[PDB]
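Colleague: I have a structure I would like to understand better, so I am pasting it below and will then ask my questions one at a time.
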Amino acid sequence: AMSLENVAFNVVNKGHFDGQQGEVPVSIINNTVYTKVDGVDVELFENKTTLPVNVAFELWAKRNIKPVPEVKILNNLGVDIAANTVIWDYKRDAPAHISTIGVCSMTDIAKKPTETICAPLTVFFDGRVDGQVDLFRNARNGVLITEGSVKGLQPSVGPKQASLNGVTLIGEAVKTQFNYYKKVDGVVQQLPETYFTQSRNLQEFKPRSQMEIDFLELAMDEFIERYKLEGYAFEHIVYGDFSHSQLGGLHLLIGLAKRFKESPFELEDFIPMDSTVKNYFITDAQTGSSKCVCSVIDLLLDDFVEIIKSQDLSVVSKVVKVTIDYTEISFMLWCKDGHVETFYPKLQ
Amino acid sequence: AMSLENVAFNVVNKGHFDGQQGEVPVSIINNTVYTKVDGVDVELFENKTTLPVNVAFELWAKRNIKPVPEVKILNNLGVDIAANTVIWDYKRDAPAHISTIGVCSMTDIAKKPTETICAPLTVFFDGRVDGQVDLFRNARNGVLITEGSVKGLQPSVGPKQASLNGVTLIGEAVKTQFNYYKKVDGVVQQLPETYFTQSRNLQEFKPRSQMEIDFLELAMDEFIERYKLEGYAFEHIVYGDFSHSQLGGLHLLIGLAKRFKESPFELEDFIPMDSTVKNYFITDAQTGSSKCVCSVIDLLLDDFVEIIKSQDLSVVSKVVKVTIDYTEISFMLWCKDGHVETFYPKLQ
Amino acid sequence: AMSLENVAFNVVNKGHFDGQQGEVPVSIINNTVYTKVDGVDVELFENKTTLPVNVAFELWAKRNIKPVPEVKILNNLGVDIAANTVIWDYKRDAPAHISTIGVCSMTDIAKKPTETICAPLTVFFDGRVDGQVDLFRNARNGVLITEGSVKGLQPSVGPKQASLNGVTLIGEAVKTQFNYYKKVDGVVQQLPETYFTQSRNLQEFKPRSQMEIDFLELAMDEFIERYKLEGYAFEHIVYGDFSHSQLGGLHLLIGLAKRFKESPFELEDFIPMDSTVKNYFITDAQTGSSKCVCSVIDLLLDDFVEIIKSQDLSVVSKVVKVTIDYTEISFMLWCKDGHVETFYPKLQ
Amino acid sequence: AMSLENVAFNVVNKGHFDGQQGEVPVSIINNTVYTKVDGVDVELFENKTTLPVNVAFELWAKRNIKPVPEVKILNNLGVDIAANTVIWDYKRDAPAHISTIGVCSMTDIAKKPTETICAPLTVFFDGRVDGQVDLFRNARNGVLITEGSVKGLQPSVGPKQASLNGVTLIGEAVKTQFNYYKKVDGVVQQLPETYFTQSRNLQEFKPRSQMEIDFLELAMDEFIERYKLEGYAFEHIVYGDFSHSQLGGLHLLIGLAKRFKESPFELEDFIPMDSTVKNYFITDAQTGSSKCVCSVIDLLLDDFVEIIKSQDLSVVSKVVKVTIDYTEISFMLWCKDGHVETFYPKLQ
Amino acid sequence: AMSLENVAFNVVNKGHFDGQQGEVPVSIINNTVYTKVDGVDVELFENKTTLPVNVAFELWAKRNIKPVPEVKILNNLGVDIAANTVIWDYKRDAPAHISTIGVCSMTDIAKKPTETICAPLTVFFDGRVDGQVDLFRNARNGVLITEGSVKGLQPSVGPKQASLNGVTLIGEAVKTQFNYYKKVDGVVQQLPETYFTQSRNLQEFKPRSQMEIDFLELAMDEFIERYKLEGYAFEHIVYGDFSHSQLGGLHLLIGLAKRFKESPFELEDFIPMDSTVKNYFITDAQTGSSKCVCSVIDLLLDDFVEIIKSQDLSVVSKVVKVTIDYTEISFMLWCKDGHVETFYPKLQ
Ligand SMILES: [NH3+]Cc1cc(-c2ccccc2)no1
Ligand SMILES: [NH3+]Cc1cc(-c2ccccc2)no1
């Protein structure tokens, strides 16, 4: 017996939808849901989605509160919809998927993922929920996550990190590293060998290797000397060049984090969403050096060093394809006289 | 001669409604009030209330700009309406009360609190305003604050802190500690003996006793040893247990402040309002330990230690009622073999 | 061939309007522009202006992304409209000017500033764009900026700082110091000798002279002694008096920055816009000292010291006019027995 | 090259989307699309749909302007989507279908109905458009309309009337009677024998048989005598009983039309949509007789007489199923002593 | 002392703005203005304009309530703004002009039309208001209306009809026929010889000549015989051809009125505004004959006959220009063998 007043009762009393019985008085005005608390209206939810306010409130209340794959991973794996859960996209303040299965009467296309409407969609399945591994085996299209082995299914080890209530973390009290599986047209697909992005923030960036500790602590020329990166244009690509009106390089998150400690800068996130490669309109506050489209990726410095050192440096320009977060990321590699000039995630 | 243009003139020229004559051009679009300044529209107010935009703008302009009791105190005392002022609720960005008395023609139920419509309502009176002590004596229901003694009225010493323009502070240049008085059905009511919450923030938490300085500086086991808290489950209740998927304890603000210095965490304020006990959906970023409903109270550590040490520890589970901010707060006390297992502000 | 879908394509692919061909799917709901990215809506723009959402989105996409004069300078110079560009006002999240010339079909009053509709308006011209110096020579009213000399035109050296994508900075990789020129009724006007405001923030305030370094580092009495400021009421005007309910003085940004390091305080920006003098409703969190209208100016301490020391101190009260950012700023100077009592930017 | 400005140009110049090149200035405010005409804003469209305003404007501009099947017929035949057109639902002021095929980038699930996403959907095909009879030949699910014979397919003669720009009419200058074909999972279905509703209005009702002319002209008792309708409760079912507080019968549109000529009444259309049976909250203005749910069907009186005269009248109450507009309509038949008491389209 | 509350007081008590003192409580919600009447909100105004709700409410309250020229006339004469009045455009539910002079602080560009901002605008002047004939004497650009003679100026006799509170009428108790004067750049213009549109409605159409009485009463062939109209294609142009899918001719309002008496039809007013020629998407309900863009003009039948009989009929196709309502209306004239095939107001 689903209702707006029951969803609101669950939010007020349980912090989210918890299947509890009860009703609280609710008022909807414009895009906000309020509840009366001791004579006055208290805001429960502000709709930032393109769905109706009461519908978005219900999907947000029904969000998955266990560590789940980051939306960029689900997107890279072609996930269209989730089986009997809502993956909330905290970067967009919206449901990661348009439709639902067995969640909300307004957005449901089916009650169970076995319904024929779900067959052409890549349904996300969670092995931590009873019966979901079986539903994946029976699904025409799907993505499955598990905490352990599934008999006969060849796994793909996913990233160490997962999103728990919008906080990306490597779990200590909970498991965040999942086995990943995918099916296309009834056939289990071999997930490719891949690097993973580290999902760090600029302001609270922490190094995850001795090379990253050395990058943040050492001066530019001694880090390049220590790690034998001469001729690999780290001065441009990673450290960034702030000497001309157009900001040069600065494509690795660690390089932005290093710069941020010394001088602040504005990063305009003009397409705010979770993605393997992010595009920012950057303006350096100290110099005035800027770039409309600065592609930034958060790779572990060792992984980036491994990618660039593996490259043939004998051609002027070429596309270098690298699997990152299960997706093919195109990089533009520019060389001259056997040395790198630039290497960046190619702006489509 | 009240008007939208006159209220806006006062905001622009006086920083708030100050009874000054004058008009400025105003435009209202959706929920925002703008004023024309040198040919362009400048935002004066964004309506976050459930009242009409022009009405909410007037109540906000007419807000009390002197140190006033925090909304949680007024609510705990049963205050329905204020006499000839607006107590602005900065936690909700809205008037603390639905109706007004002698403030705004759209929200007024009366011009004076002596009107019979006010008799069944608990009217808030401010002894710092001429004639308000007399109006309280004549009111059927009411709450009065004063800076000094009222002849024959037995006072209740309120908290040291008050809210001045949304800033909770213990006044040095202004008085923030008031005497409190209450009347129910024409009869002056004895306010109970009470503890007070400290109204501190997580990010700018400052200790207000030697015990609080010792809690923040000493390690867990030496603080428990120094203050003889063995068998009182401070490891769980105050420090917090981040070892399991469900976050254990963590019900005192000081414990959250200590944790915040070392590791960050998300506190989802799912019912955003001022209250003695706050409920948060907490997610620890370091471990992934989380709790949908984590009740948090900001008591002075000495007061919490005094409350828990006063308890009989011979029963498995019982409700412990403690007067805090004039309200009865129920705590759930769980014991085993004469020692505390947990003690928390009981989730209703 | 201008279109909503083409503007959105440019934002998504180029970080702003860049004259590129292409279209992306767009949805408009209420005041927000979204684009479909892999099946889900992603927010591109939230309209905070009084213009229609699609119109404001286009003007924001078409904003000038080169270092431009800060809006306070343009306003002080009487600028009504810009020639073939949009000066985006980042303090208001809106176009600095109501109308456009050769920018957007909904806001354009003309395609070229030579059209007779532009003659009575003070058009902003940018010498860095080909043909704009010539358009200024032919304009009846206008303001021109250049990076160098214009034959026969007597220049005015503007501030060192300019706004680049909303970041106020003194350019190192780009030029931010412009020559300024103005015409009124076909006649080139002599711009007056002026001081410039420093455009600093409270939280990231940096001293720009040895006197400012000494103000932030030295104690009040030794700074006043070192710079011979006895009898100039710096204790009141610059340092601020937090001993009474009404906050005394505190009119220089550097004094607020010094106070902010020790004790936090709330600054209510009740008219949020760029201006030479700013008015704040200030509440000191430590003491509870407050002021509804506290005028604050960010002058270099040396310039303020030079202004106040140049004053005749023999009259009780008088208006002192000082040219700052090309505008006449009135200050109220109060003296007693040949010493300053107060000196503040006069509240109109 | 689809765009908001181009759609608006087509509406302004061609009365609808006509594939013409050009752009007009547009402004979007709340749910309304305006265009500038000689300096002032002129309303082009008001969004009454649940889609974004600019998306709904485009679908409405791209509506089919030829006589098309009434939405109730398409719904009764299970139509999910239309092939390369928009069937505009004038009763709801909205698109008849959620998604489109080759119409609008925001709503399109495919560009051609041959795409595999369309195979499980019942696609509407219009034989008047080149290649659509052939697209229905290879479609898995679909409904086809034609003006003539299709080789190899036996036709189902549809209603005489069609909707042309929201006007339901029997065409004289255009053909409105179509042949209907339907296929489910690649198999051409045998459409059932069906009656059709007449789709008339209460205020402009015209009789379409000699029996209907006699019903409107003759008195109740002489019409029942002429057509030998004694014992079939036409006094209750068709004429209506306005003698008690609850309005009795009145389930045939012709009976409402007859009553409307003499006395006015209110019909509250509480579910405003096109449907074979309509439900109204009726209040008779003359008597005050009313009914919350009065089911009304517009059958040709001869067809209703044939249905009621082809029923067994020996049971107290039973469900009578009748194919009307290709759907199964349940009627509740109530009898006593071999005579009808009531017969109405069953409220379920 | 202008105010929202004072404007509302005038609307409630005087039916419009009447300069009366007083205030009523007002609430603004979305685009609607309400007033409290005995405890409940009563709607005063719904904003259908692109201006802010409170601004549009004031301009509507301040509308001219005397018979004024129809907006189509003012537009055709190039009127930009009115002197100290608001011409309310009832066809658009909006002010006829963007800006005002001495009316509303939000829309005013000047207080008096003698201000230099008004010199390049064609200001509307009303000789019925004291001093306006004299203000037109010294205005650079303007249109003047008078009820009588102006010394030194030759008049242009305007239409018999004017708009009084949105009702177009030929005044009997008030004068609606004005003398028109116009000046461009200080020079009094010679207004051209012009026909006038009759501004009639389809449903309440009344003939204004013996020819119009004969058109409405006689059959098609005897009217054409009586007025010797053989070969002028009145059967197509005026009567309309409803025999093919595309509706033929039907460009004179009188022909639509004649058709409307016999058979109803839908006229979709896709550009709702006052104009000399109107464009409708017409659907004939009886036949299904339709036309996306059917240009309709309401000329007196005698005037249309004079125009068509004063043309050379020897060319296949040509543009015929006719001054109607002071503007040049282009007609497309199509001939064959010395006879008219069609003649219609040119869709451009
Ligand atoms: N072979 C199954 C089938 C045949 C058709 C079909 C459709 C149109 C004409 C003739 C045949 N549609 O499905
Ligand atoms: N001298 C040029 C001129 C004359 C007028 C004018 C206007 C009204 C009456 C008589 C003259 N308007 O412009």
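Note that the numbers count up from 1, one per residue, in the order the chain is shown.
From the backbone N, Cα and C atoms, a Cβ is placed for every residue, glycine too.
Below, the features straight out of Swiss-Prot:
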ACT_SITE  D:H251  active site, proton acceptor
ACT_SITE  D:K291  active site, for uridylate-specific endoribonuclease nsp15 activity
BINDING   D:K291, D:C292, D:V293, D:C294, D:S295, D:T342, D:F343, D:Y344, D:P345, D:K346  uracil binding site
DOMAIN    D:64-189  domain 'AV-Nsp11N/CoV-Nsp15M'
MUTAGEN   D:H236 to A (Swiss-Prot position 6686)  Complete loss of NSP15 endonuclease activity
MUTAGEN   D:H251 to A (Swiss-Prot position 6701)  Complete loss of NSP15 endonuclease activity
VARIANT   D:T114 to I (Swiss-Prot position 6564)  In strain: Omicron/BA.2, Omicron/BA.2.12.1, Omicron/BA.2.75, Omicron/BA.4, Omicron/BA.5, Omicron/BQ.1.1, Omicron/XBB.1.5, Omicron/EG.5.1
VARIANT   D:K261 to R (Swiss-Prot position 6711)  In strain: Kappa/B.1.617.1
Colleague: Filter the recorded positions D:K291, D:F343, D:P345 down to those whose C-alpha lies within 10 angstroms of the C-alpha of D:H251 (mutagenesis position); answer none if the list is empty.
Modeller: D:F343, D:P345
Colleague: Could you tally the C-beta atoms, other than its own, that fall within 10 angstroms of the C-beta of D:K261 (variant position)?
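Modeller: Neighbour count, Cβ to Cβ under the 10 Å cut-off: 11.
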Colleague: List every residue in the same chain as D:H236 (mutagenesis position), at least 6 positions away in sequence, whose Cβ is under 8 Å from its Cβ.
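Modeller: Expected: D:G248, D:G249, D:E341, D:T342.
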Colleague: In whole Å, note down how far the CA of D:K261 (variant position) lies from the CA of D:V293 (uracil binding site).
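Modeller: Answer for this pair: 22 Å between alpha carbons.
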Colleague: Which of D:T114, D:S295 has the fewest nearby Cβ atoms, counting only those within 10 Å, among these recorded positions?
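Modeller: Across D:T114, D:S295, these recorded positions, the one with fewest Cβ atoms within 10 Å is D:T114.
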Colleague: Using C-alpha atoms only, work out the spacing between D:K261 (variant position) and D:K291 (active site, for uridylate-specific endoribonuclease nsp15 activity) and round it to an integer in Å.
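Modeller: Roughly 20 Å, rounded to the nearest whole number.
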Colleague: Near the Cβ of D:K291 (active site, for uridylate-specific endoribonuclease nsp15 activity), how many other Cβ atoms are there if near means within 10 Å?
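Modeller: Total other Cβ atoms inside 10 Å, all chains included: 18.
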Colleague: From the recorded positions D:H236, D:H251, D:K291, D:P345, keep only those with a C-beta under 8 angstroms from any C-beta in chain C, and list them in sequence order.
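Modeller: Correct list: none.
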Colleague: Using Cα coordinates, what distance in whole Å links D:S295 (uracil binding site) and D:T114 (variant position)?
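Modeller: Here the two Cα atoms are 40 Å apart.
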Colleague: Would you measure the largest Cα separation among D:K291, D:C292, D:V293, D:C294, D:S295, D:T342, D:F343, D:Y344, D:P345, D:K346 for the uracil site and round it to whole Å?
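Modeller: Output for uracil binders D:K291, D:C292, D:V293, D:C294, D:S295, D:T342, D:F343, D:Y344, D:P345, D:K346: max Cα distance 17 Å.
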Colleague: Give me the Cα-Cα distance between D:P345 (uracil binding site) and D:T114 (variant position), rounded to a whole Å.
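Modeller: Cα-Cα distance, D:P345 (uracil binding site) to D:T114 (variant position): 39 Å.
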Colleague: Judged by the number of other CB atoms within 10 angstroms, which among D:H251, D:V293 is the least packed of the recorded positions?
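Modeller: Per-residue Cβ counts within 10 Å for the recorded positions D:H251, D:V293 bottom out at D:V293.
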Colleague: For D:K261 (variant position), which DSSP three-state class applies?
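Modeller: Note: D:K261 (variant position) is helical by DSSP.
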Colleague: Please work out the number of neighbouring Cβ atoms within 10 Å of the Cβ of D:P345 (uracil binding site), leaving out its own Cβ.
Modeller: 22
Colleague: Express the distance between the Cα positions of the residue listed as 'active site, for uridylate-specific endoribonuclease nsp15 activity' and D:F343 (uracil binding site) as a whole number of Å.
Modeller: 16
Colleague: Determine the Cβ neighbour count for D:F343 (uracil binding site): the number of other Cβ atoms within 10 Å of its Cβ.
Modeller: 25
Colleague: Between D:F343 (uracil binding site) and D:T114 (variant position), how far is it from one CA atom to the other, in Å?
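Modeller: Roughly 46 Å, rounded to the nearest whole number.
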Colleague: With H, G and I counted as helix, E and B as strand and the rest as coil, say where DSSP puts D:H236 (mutagenesis position).
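Modeller: SS state of D:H236 (mutagenesis position) = helix.
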Colleague: Helix, strand, coil residue numbers for the domain 'AV-Nsp11N/CoV-Nsp15M' (D:64-189) per DSSP?
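Modeller: The breakdown for the domain 'AV-Nsp11N/CoV-Nsp15M' (D:64-189) reads 12 helix, 40 strand, 74 coil.
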Colleague: Once the DSSP letters are reduced so that anything not helix or strand counts as coil, what is D:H251 (mutagenesis position)?
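Modeller: DSSP assigns D:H251 (mutagenesis position) to coil.
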Colleague: Which three-state DSSP class does D:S295 (uracil binding site) fall into?
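Modeller: For D:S295 (uracil binding site) - judged by DSSP and reduced to three states - the answer is strand.
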